[PDB]
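S.K.: Just dropping this structure here.
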Amino acid sequence: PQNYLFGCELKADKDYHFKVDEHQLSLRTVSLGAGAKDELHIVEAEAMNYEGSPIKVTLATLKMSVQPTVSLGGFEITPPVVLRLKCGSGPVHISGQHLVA
Amino acid sequence: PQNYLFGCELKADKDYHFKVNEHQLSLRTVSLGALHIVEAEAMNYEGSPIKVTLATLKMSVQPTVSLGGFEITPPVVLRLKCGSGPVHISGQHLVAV
Amino acid sequence: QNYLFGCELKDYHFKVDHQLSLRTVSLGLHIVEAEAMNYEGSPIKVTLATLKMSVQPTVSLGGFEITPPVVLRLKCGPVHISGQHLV
Amino acid sequence: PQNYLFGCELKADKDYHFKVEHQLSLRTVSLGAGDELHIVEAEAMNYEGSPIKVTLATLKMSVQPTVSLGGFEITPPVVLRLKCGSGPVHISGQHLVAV
Amino acid sequence: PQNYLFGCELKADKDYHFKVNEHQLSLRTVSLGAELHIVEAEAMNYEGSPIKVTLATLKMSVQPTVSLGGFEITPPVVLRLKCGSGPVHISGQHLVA
(Lines of atoms letter the chains of each structure in order from A and count residues from 1; the text may use other names and numbers.)
(Lines give C-alpha, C1' and ligand atoms only; values in the text may rest on other atoms or scores of the structure.)
Protein backbone atom coordinates (compact mmCIF):
# COMPACT_ATOMS: atom_id res chain seq x y z
CA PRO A 1 0.00 0.00 0.00
CA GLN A 2 1.28 3.45 -1.00
CA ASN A 3 2.42 5.68 1.86
CA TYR A 4 2.44 9.48 2.01
CA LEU A 5 3.44 11.92 4.73
CA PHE A 6 0.64 13.68 6.58
CA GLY A 7 0.71 16.58 8.99
CA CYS A 8 -1.58 19.19 10.49
CA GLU A 9 -1.59 21.92 13.13
CA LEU A 10 -4.39 22.16 15.70
CA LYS A 11 -5.18 25.17 17.90
CA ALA A 12 -7.86 26.20 20.39
CA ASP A 13 -10.02 27.75 17.65
CA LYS A 14 -9.24 25.27 14.86
CA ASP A 15 -9.92 21.57 14.27
CA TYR A 16 -8.82 19.29 11.43
CA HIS A 17 -11.23 17.33 9.24
CA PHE A 18 -9.45 14.54 7.39
CA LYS A 19 -11.72 13.65 4.47
CA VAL A 20 -11.22 11.47 1.40
CA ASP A 21 -13.03 11.20 -1.94
CA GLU A 22 -9.37 2.12 0.81
CA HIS A 23 -7.56 4.80 2.84
CA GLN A 24 -6.11 4.86 6.36
CA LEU A 25 -4.50 7.49 8.61
CA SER A 26 -2.08 6.39 11.37
CA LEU A 27 -0.66 9.02 13.76
CA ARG A 28 3.07 8.67 14.50
CA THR A 29 3.38 11.29 17.27
CA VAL A 30 1.79 14.51 18.63
CA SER A 31 4.10 17.47 19.38
CA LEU A 32 3.79 20.76 21.27
CA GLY A 33 4.55 24.05 19.55
CA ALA A 34 7.12 26.59 20.72
CA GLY A 35 4.47 29.24 21.41
CA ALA A 36 2.23 26.97 23.51
CA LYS A 37 1.63 28.32 27.01
CA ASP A 38 2.47 26.36 30.16
CA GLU A 39 -0.72 24.36 30.61
CA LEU A 40 -2.15 20.93 29.77
CA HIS A 41 -3.03 19.89 26.22
CA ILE A 42 -5.39 17.03 25.31
CA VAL A 43 -5.93 15.74 21.78
CA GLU A 44 -9.15 14.03 20.69
CA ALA A 45 -9.87 11.96 17.61
CA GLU A 46 -13.41 11.30 16.35
CA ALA A 47 -14.07 8.43 13.95
CA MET A 48 -16.46 5.54 13.32
CA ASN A 49 -17.02 2.65 15.75
CA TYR A 50 -18.44 -0.85 15.29
CA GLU A 51 -22.01 0.16 16.27
CA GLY A 52 -22.19 2.76 13.47
CA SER A 53 -22.09 5.63 15.99
CA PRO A 54 -19.42 8.39 16.01
CA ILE A 55 -17.27 8.39 19.16
CA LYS A 56 -14.69 10.58 20.89
CA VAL A 57 -11.37 9.28 22.22
CA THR A 58 -8.44 11.09 23.81
CA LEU A 59 -5.43 10.50 21.55
CA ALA A 60 -2.87 11.84 24.02
CA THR A 61 -2.18 14.28 26.83
CA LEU A 62 0.84 16.54 26.38
CA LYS A 63 2.50 19.10 28.64
CA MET A 64 5.41 21.43 27.84
CA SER A 65 7.20 20.88 31.17
CA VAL A 66 6.59 17.08 31.29
CA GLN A 67 6.25 15.48 27.86
CA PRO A 68 6.41 17.78 24.81
CA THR A 69 6.01 14.86 22.38
CA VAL A 70 3.95 11.67 22.78
CA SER A 71 4.36 9.04 20.02
CA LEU A 72 1.38 6.77 19.31
CA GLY A 73 3.64 4.70 17.03
CA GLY A 74 0.95 4.71 14.33
CA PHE A 75 -2.58 5.14 15.71
CA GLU A 76 -4.42 3.66 12.68
CA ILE A 77 -7.90 5.15 11.94
CA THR A 78 -10.30 4.82 9.00
CA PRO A 79 -11.31 8.19 7.46
CA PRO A 80 -13.26 10.35 7.75
CA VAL A 81 -11.53 11.62 10.89
CA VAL A 82 -11.78 14.67 13.11
CA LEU A 83 -8.86 15.93 15.20
CA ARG A 84 -9.45 18.46 17.97
CA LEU A 85 -8.01 19.91 21.18
CA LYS A 86 -10.30 20.39 24.20
CA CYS A 87 -7.77 22.61 26.01
CA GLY A 88 -4.47 24.42 25.43
CA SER A 89 -3.93 27.50 23.25
CA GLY A 90 -1.72 25.43 20.93
CA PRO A 91 -0.30 25.07 18.41
CA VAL A 92 -0.05 21.26 18.45
CA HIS A 93 1.33 19.30 15.49
CA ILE A 94 -0.11 15.87 14.63
CA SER A 95 2.33 13.96 12.36
CA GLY A 96 0.97 10.77 10.74
CA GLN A 97 1.09 8.61 7.61
CA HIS A 98 -1.62 8.47 4.91
CA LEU A 99 -1.90 4.95 3.51
CA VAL A 100 -3.77 4.42 0.24
CA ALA A 101 -4.19 0.97 -1.31
CA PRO B 1 -9.62 -6.60 9.00
CA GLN B 2 -12.01 -3.76 9.84
CA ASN B 3 -10.44 -0.92 11.84
CA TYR B 4 -12.66 1.05 14.23
CA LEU B 5 -11.83 3.70 16.80
CA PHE B 6 -12.49 2.80 20.43
CA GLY B 7 -12.30 4.88 23.58
CA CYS B 8 -13.47 4.94 27.18
CA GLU B 9 -13.02 6.87 30.43
CA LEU B 10 -12.18 5.17 33.73
CA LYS B 11 -12.73 6.54 37.23
CA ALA B 12 -12.35 5.13 40.75
CA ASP B 13 -16.03 4.10 40.85
CA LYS B 14 -16.41 3.34 37.12
CA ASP B 15 -15.16 0.19 35.40
CA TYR B 16 -15.50 -0.61 31.69
CA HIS B 17 -16.57 -3.97 30.32
CA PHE B 18 -15.79 -4.83 26.71
CA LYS B 19 -18.12 -7.52 25.37
CA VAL B 20 -19.25 -8.47 21.87
CA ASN B 21 -17.01 -13.05 13.68
CA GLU B 22 -13.65 -12.46 15.38
CA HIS B 23 -13.07 -9.43 17.62
CA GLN B 24 -9.89 -7.97 19.14
CA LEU B 25 -9.13 -4.88 21.23
CA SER B 26 -5.83 -3.16 20.39
CA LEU B 27 -5.10 -0.61 23.10
CA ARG B 28 -2.61 2.11 22.08
CA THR B 29 -2.91 5.04 24.53
CA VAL B 30 -3.70 5.57 28.20
CA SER B 31 -3.78 9.26 29.12
CA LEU B 32 -4.53 11.29 32.24
CA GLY B 33 -7.61 13.50 31.95
CA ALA B 34 -8.09 17.11 33.03
CA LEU B 35 -0.57 8.05 40.89
CA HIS B 36 -3.10 6.39 38.60
CA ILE B 37 -2.72 2.70 37.77
CA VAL B 38 -4.79 1.04 35.06
CA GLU B 39 -5.63 -2.65 35.34
CA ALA B 40 -6.86 -4.94 32.56
CA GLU B 41 -8.52 -8.28 33.35
CA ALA B 42 -8.94 -10.96 30.69
CA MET B 43 -8.31 -14.67 30.19
CA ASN B 44 -4.84 -16.18 30.64
CA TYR B 45 -3.43 -19.31 28.97
CA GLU B 46 -4.63 -21.73 31.67
CA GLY B 47 -8.20 -20.36 31.66
CA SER B 48 -8.67 -18.13 34.72
CA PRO B 49 -9.16 -14.34 35.15
CA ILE B 50 -5.85 -12.50 35.52
CA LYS B 51 -5.19 -8.96 36.76
CA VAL B 52 -2.37 -7.00 35.09
CA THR B 53 -1.29 -3.37 35.29
CA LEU B 54 -1.70 -1.76 31.87
CA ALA B 55 0.16 1.42 32.83
CA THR B 56 0.93 3.92 35.59
CA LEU B 57 0.37 7.66 34.98
CA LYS B 58 1.22 10.70 37.11
CA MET B 59 0.48 14.41 36.59
CA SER B 60 3.99 15.53 37.64
CA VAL B 61 5.90 12.77 35.79
CA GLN B 62 4.03 11.19 32.88
CA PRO B 63 0.30 11.68 32.10
CA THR B 64 0.20 9.47 28.98
CA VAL B 65 1.61 6.06 28.06
CA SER B 66 1.55 4.42 24.62
CA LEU B 67 1.07 0.64 24.62
CA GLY B 68 1.90 0.43 20.90
CA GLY B 69 -1.03 -1.87 20.10
CA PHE B 70 -1.58 -4.04 23.16
CA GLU B 71 -3.82 -6.77 21.74
CA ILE B 72 -6.48 -8.32 24.01
CA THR B 73 -9.09 -10.94 23.19
CA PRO B 74 -12.56 -9.91 24.48
CA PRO B 75 -14.29 -9.93 26.82
CA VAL B 76 -12.11 -7.52 28.81
CA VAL B 77 -12.47 -5.49 31.99
CA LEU B 78 -10.63 -2.19 32.45
CA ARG B 79 -10.43 -0.59 35.88
CA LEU B 80 -8.44 1.88 37.99
CA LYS B 81 -6.35 0.37 40.80
CA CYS B 82 -5.93 3.76 42.48
CA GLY B 83 -6.61 7.45 41.90
CA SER B 84 -9.97 9.11 41.24
CA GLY B 85 -9.08 9.83 37.60
CA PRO B 86 -10.32 10.43 35.03
CA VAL B 87 -8.14 8.25 32.80
CA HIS B 88 -8.87 7.95 29.07
CA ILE B 89 -8.13 4.73 27.19
CA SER B 90 -8.08 4.90 23.39
CA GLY B 91 -7.42 2.01 21.03
CA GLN B 92 -8.53 0.05 17.99
CA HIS B 93 -11.47 -2.35 17.78
CA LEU B 94 -10.65 -5.00 15.18
CA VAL B 95 -13.56 -6.81 13.55
CA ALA B 96 -13.09 -9.72 11.14
CA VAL B 97 -16.14 -11.08 9.32
CA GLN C 1 -4.01 -16.98 19.57
CA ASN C 2 -3.41 -14.16 22.05
CA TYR C 3 -3.85 -14.28 25.83
CA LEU C 4 -3.31 -11.61 28.47
CA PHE C 5 -0.35 -12.27 30.77
CA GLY C 6 1.13 -10.51 33.77
CA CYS C 7 3.29 -10.91 36.84
CA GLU C 8 4.68 -8.95 39.78
CA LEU C 9 8.39 -8.57 40.51
CA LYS C 10 11.48 -12.27 44.10
CA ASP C 11 11.65 -14.17 40.81
CA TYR C 12 9.11 -15.34 38.24
CA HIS C 13 9.71 -18.42 36.11
CA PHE C 14 7.53 -18.57 33.00
CA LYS C 15 7.45 -22.09 31.56
CA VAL C 16 4.72 -23.54 29.35
CA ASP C 17 4.54 -26.98 27.73
CA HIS C 18 4.67 -20.54 22.55
CA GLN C 19 5.94 -16.97 22.80
CA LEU C 20 5.93 -14.36 25.57
CA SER C 21 5.41 -10.82 24.26
CA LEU C 22 6.32 -8.31 26.96
CA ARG C 23 4.43 -5.04 26.51
CA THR C 24 4.70 -2.86 29.62
CA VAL C 25 6.67 -2.53 32.84
CA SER C 26 5.10 -0.36 35.55
CA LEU C 27 5.92 0.68 39.12
CA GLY C 28 3.50 -0.07 41.96
CA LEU C 29 15.58 3.00 41.36
CA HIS C 30 14.38 -0.32 39.93
CA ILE C 31 15.72 -2.56 37.16
CA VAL C 32 13.90 -5.46 35.51
CA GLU C 33 16.18 -8.31 34.47
CA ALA C 34 15.38 -11.15 32.06
CA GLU C 35 17.08 -14.54 31.68
CA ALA C 36 16.67 -16.70 28.59
CA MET C 37 18.77 -18.55 26.05
CA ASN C 38 21.22 -16.81 23.70
CA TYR C 39 22.34 -17.98 20.25
CA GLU C 40 25.44 -19.73 21.62
CA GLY C 41 23.33 -21.87 24.00
CA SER C 42 24.23 -19.90 27.15
CA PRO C 43 21.89 -17.95 29.46
CA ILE C 44 22.28 -14.15 29.42
CA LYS C 45 21.40 -11.41 31.92
CA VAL C 46 19.77 -8.34 30.35
CA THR C 47 18.04 -5.27 31.75
CA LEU C 48 14.53 -5.13 30.29
CA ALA C 49 14.01 -1.62 31.68
CA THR C 50 15.17 0.84 34.31
CA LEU C 51 12.42 2.70 36.18
CA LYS C 52 12.28 5.37 38.87
CA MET C 53 9.15 6.71 40.57
CA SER C 54 9.84 10.45 40.20
CA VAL C 55 11.21 10.50 36.61
CA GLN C 56 9.17 7.77 34.93
CA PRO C 57 7.42 4.72 36.47
CA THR C 58 6.34 3.13 33.16
CA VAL C 59 8.14 1.73 30.10
CA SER C 60 6.58 0.27 26.94
CA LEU C 61 8.44 -2.72 25.47
CA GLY C 62 6.41 -2.57 22.24
CA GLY C 63 6.14 -6.37 22.04
CA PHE C 64 9.46 -7.77 23.21
CA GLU C 65 9.23 -11.39 22.04
CA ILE C 66 10.91 -14.12 24.09
CA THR C 67 10.82 -17.89 23.60
CA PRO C 68 9.97 -19.76 26.85
CA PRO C 69 11.21 -20.83 29.26
CA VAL C 70 12.11 -17.40 30.66
CA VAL C 71 12.96 -15.96 34.07
CA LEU C 72 12.15 -12.44 35.28
CA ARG C 73 13.71 -10.80 38.34
CA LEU C 74 14.39 -7.43 39.96
CA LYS C 75 18.06 -6.45 39.77
CA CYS C 76 17.63 -3.54 42.19
CA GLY C 77 14.94 -1.88 44.30
CA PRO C 78 6.81 -3.77 43.65
CA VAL C 79 6.66 -3.61 39.84
CA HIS C 80 4.23 -5.13 37.35
CA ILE C 81 5.13 -6.77 34.03
CA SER C 82 2.30 -7.14 31.50
CA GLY C 83 2.28 -8.63 28.01
CA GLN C 84 0.85 -11.22 25.65
CA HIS C 85 1.08 -15.01 25.58
CA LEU C 86 1.06 -16.22 21.98
CA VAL C 87 0.47 -19.80 20.84
CA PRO D 1 13.41 -6.07 2.39
CA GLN D 2 17.07 -5.02 2.73
CA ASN D 3 17.66 -3.33 6.09
CA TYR D 4 20.43 -0.68 6.27
CA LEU D 5 21.38 1.84 8.94
CA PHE D 6 20.66 5.52 8.41
CA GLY D 7 21.66 8.54 10.46
CA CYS D 8 22.05 12.30 10.06
CA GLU D 9 22.75 15.45 12.05
CA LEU D 10 20.67 18.64 12.08
CA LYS D 11 21.50 22.12 13.38
CA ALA D 12 20.08 25.65 13.20
CA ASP D 13 22.28 26.40 10.17
CA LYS D 14 22.21 22.87 8.69
CA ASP D 15 19.32 20.84 7.29
CA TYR D 16 19.55 17.40 5.68
CA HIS D 17 18.19 16.28 2.32
CA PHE D 18 17.51 12.64 1.37
CA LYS D 19 17.56 11.62 -2.28
CA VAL D 20 18.10 8.14 -3.73
CA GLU D 21 11.88 0.92 -4.11
CA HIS D 22 13.37 2.98 -1.28
CA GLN D 23 11.92 4.03 2.08
CA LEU D 24 13.13 5.82 5.22
CA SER D 25 11.90 4.41 8.55
CA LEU D 26 12.93 7.08 11.06
CA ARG D 27 13.32 5.45 14.49
CA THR D 28 14.79 7.88 17.04
CA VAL D 29 15.45 11.60 17.42
CA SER D 30 18.07 12.51 20.03
CA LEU D 31 19.65 15.64 21.50
CA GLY D 32 23.40 16.08 21.16
CA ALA D 33 26.01 16.87 23.80
CA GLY D 34 26.15 20.55 22.79
CA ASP D 35 17.99 24.22 27.48
CA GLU D 36 15.92 25.90 24.75
CA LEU D 37 13.05 24.11 23.00
CA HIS D 38 13.96 21.97 20.00
CA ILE D 39 11.62 21.14 17.11
CA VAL D 40 12.53 18.66 14.39
CA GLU D 41 10.48 18.84 11.19
CA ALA D 42 10.33 16.70 8.03
CA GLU D 43 8.86 17.68 4.65
CA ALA D 44 7.95 15.24 1.89
CA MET D 45 5.21 14.51 -0.65
CA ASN D 46 1.50 14.67 0.23
CA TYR D 47 -1.34 12.78 -1.47
CA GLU D 48 -2.14 15.77 -3.71
CA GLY D 49 1.57 16.01 -4.62
CA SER D 50 1.99 19.24 -2.61
CA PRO D 51 5.14 19.23 -0.42
CA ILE D 52 4.05 19.56 3.20
CA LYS D 53 6.11 19.96 6.37
CA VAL D 54 5.23 17.92 9.47
CA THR D 55 6.78 18.42 12.90
CA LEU D 56 8.69 15.16 13.49
CA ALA D 57 9.14 15.80 17.22
CA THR D 58 9.66 18.30 20.01
CA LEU D 59 12.60 17.70 22.38
CA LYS D 60 14.09 19.47 25.40
CA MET D 61 17.23 18.39 27.29
CA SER D 62 15.86 19.11 30.78
CA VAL D 63 12.46 17.44 30.11
CA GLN D 64 13.09 14.57 27.67
CA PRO D 65 15.90 14.46 25.07
CA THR D 66 14.94 11.34 23.08
CA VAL D 67 11.84 10.50 21.04
CA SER D 68 11.17 7.16 19.31
CA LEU D 69 9.10 7.25 16.10
CA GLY D 70 9.26 3.43 15.88
CA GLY D 71 10.15 3.49 12.18
CA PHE D 72 7.99 6.48 11.04
CA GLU D 73 8.03 5.58 7.33
CA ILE D 74 8.61 8.41 4.81
CA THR D 75 9.08 7.95 1.04
CA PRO D 76 12.13 9.80 -0.40
CA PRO D 77 12.97 12.41 -1.36
CA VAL D 78 12.68 14.03 2.08
CA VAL D 79 14.02 17.14 3.81
CA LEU D 80 14.66 17.21 7.55
CA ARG D 81 15.20 20.50 9.35
CA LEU D 82 15.11 22.28 12.70
CA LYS D 83 12.32 24.83 13.17
CA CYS D 84 13.96 25.94 16.43
CA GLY D 85 16.92 25.02 18.62
CA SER D 86 20.63 25.56 18.01
CA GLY D 87 21.23 21.78 17.91
CA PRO D 88 23.02 19.53 17.43
CA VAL D 89 20.23 16.97 16.92
CA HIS D 90 20.72 13.38 15.73
CA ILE D 91 18.14 11.55 13.61
CA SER D 92 18.54 7.77 13.25
CA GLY D 93 16.60 5.02 11.58
CA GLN D 94 16.38 2.45 8.82
CA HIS D 95 16.90 2.66 5.08
CA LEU D 96 14.71 0.10 3.31
CA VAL D 97 15.73 -1.02 -0.18
CA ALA D 98 13.71 -3.52 -2.22
CA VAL D 99 15.24 -5.18 -5.28
CA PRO E 1 12.01 -17.13 12.07
CA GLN E 2 13.64 -17.83 15.44
CA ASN E 3 14.11 -15.15 18.10
CA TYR E 4 16.56 -15.20 21.02
CA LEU E 5 17.21 -12.85 23.93
CA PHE E 6 20.17 -10.51 23.50
CA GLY E 7 21.90 -7.97 25.69
CA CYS E 8 25.16 -6.23 26.51
CA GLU E 9 26.76 -3.77 28.92
CA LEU E 10 28.38 -0.71 27.34
CA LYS E 11 31.21 0.89 29.29
CA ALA E 12 32.61 4.39 28.78
CA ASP E 13 36.03 2.96 27.84
CA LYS E 14 35.03 -0.34 26.22
CA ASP E 15 32.64 -0.69 23.27
CA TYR E 16 30.74 -3.80 22.17
CA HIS E 17 31.11 -5.61 18.84
CA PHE E 18 28.56 -7.95 17.26
CA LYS E 19 29.61 -10.35 14.50
CA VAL E 20 28.52 -13.72 13.12
CA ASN E 21 21.94 -18.59 8.92
CA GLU E 22 20.84 -14.99 8.32
CA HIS E 23 21.04 -12.87 11.47
CA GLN E 24 19.49 -9.57 12.56
CA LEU E 25 19.80 -7.51 15.76
CA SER E 26 16.47 -6.03 16.87
CA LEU E 27 17.50 -3.56 19.58
CA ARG E 28 14.65 -2.98 22.03
CA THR E 29 15.76 -0.91 25.02
CA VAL E 30 18.68 1.14 26.29
CA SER E 31 18.84 1.84 30.02
CA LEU E 32 21.08 3.35 32.69
CA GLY E 33 22.96 1.21 35.21
CA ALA E 34 23.21 1.73 38.98
CA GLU E 35 25.35 12.45 33.78
CA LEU E 36 24.60 12.90 30.07
CA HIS E 37 25.01 9.59 28.24
CA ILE E 38 24.74 8.93 24.49
CA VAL E 39 24.63 5.53 22.79
CA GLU E 40 25.99 5.10 19.26
CA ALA E 41 25.57 2.20 16.82
CA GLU E 42 27.66 1.87 13.66
CA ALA E 43 27.24 -0.47 10.70
CA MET E 44 27.06 -0.50 6.89
CA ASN E 45 25.01 2.11 5.00
CA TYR E 46 23.42 2.10 1.55
CA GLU E 47 26.63 3.47 -0.04
CA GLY E 48 28.66 0.60 1.48
CA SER E 49 30.45 2.77 4.07
CA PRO E 50 30.20 2.63 7.89
CA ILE E 51 28.20 5.40 9.56
CA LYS E 52 27.76 6.60 13.14
CA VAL E 53 24.19 6.99 14.41
CA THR E 54 23.00 7.88 17.90
CA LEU E 55 20.68 5.16 19.24
CA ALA E 56 19.56 7.34 22.16
CA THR E 57 20.50 10.02 24.69
CA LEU E 58 19.84 9.27 28.37
CA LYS E 59 20.15 11.18 31.64
CA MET E 60 19.56 9.96 35.19
CA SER E 61 17.46 12.91 36.42
CA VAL E 62 15.32 13.24 33.26
CA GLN E 63 14.78 9.76 31.82
CA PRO E 64 17.14 6.78 32.25
CA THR E 65 15.64 4.43 29.64
CA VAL E 66 14.19 4.63 26.13
CA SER E 67 12.63 1.82 24.07
CA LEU E 68 13.27 1.67 20.31
CA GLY E 69 10.61 -0.98 19.63
CA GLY E 70 12.45 -3.22 17.17
CA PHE E 71 15.39 -1.21 15.82
CA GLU E 72 16.60 -3.76 13.26
CA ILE E 73 20.30 -3.74 12.29
CA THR E 74 22.18 -6.13 10.02
CA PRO E 75 25.43 -7.43 11.59
CA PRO E 76 28.20 -6.74 12.08
CA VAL E 77 27.28 -3.86 14.41
CA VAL E 78 29.37 -1.85 16.87
CA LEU E 79 27.78 -0.17 19.88
CA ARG E 80 29.64 2.46 21.89
CA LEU E 81 29.05 5.14 24.49
CA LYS E 82 29.83 8.44 22.78
CA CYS E 83 29.72 10.21 26.16
CA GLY E 84 28.90 9.50 29.80
CA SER E 85 30.65 7.29 32.35
CA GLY E 86 28.00 4.57 32.13
CA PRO E 87 27.39 1.75 32.62
CA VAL E 88 24.61 1.39 30.02
CA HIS E 89 22.50 -1.73 29.46
CA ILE E 90 21.36 -2.70 25.96
CA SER E 91 18.59 -5.30 25.61
CA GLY E 92 16.93 -6.65 22.49
CA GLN E 93 16.28 -9.57 20.19
CA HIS E 94 18.66 -11.64 18.07
CA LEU E 95 16.71 -12.96 15.07
CA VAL E 96 18.00 -16.06 13.31
CA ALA E 97 16.59 -17.33 10.02
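In order, the residues displayed for chain B correspond to 14-33, 38-51, 57-119 in Swiss-Prot numbering, which applies throughout.
The deposited model was determined using electron microscopy, 3.5 Å.
The backbone N, Cα and C atoms fix where each Cβ goes, and this holds for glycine too.
Not my notes, these are from Swiss-Prot:
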type	residues	note
MUTAGEN	B:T95 to A	Does not affect phosphorylation by PLK2
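Could you give the neighbours, burial and distances for every feature on this list?
M.R.: Under the DSSP three-state reduction, B:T95 (mutagenesis position) is assigned to coil, being neither helix nor strand.
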S.K.: Give me the Cα-Cα distance between B:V33 and B:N38 in Å, rounded to a whole number; there are 4 residues missing between them in the deposited model.
M.R.: 10
S.K.: Roughly how big, as a whole number of Å, is the Cα gap between B:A51 and B:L57 that 5 unmodelled residues would have to close?
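M.R.: Flanking Cα atoms, separation 14 Å.
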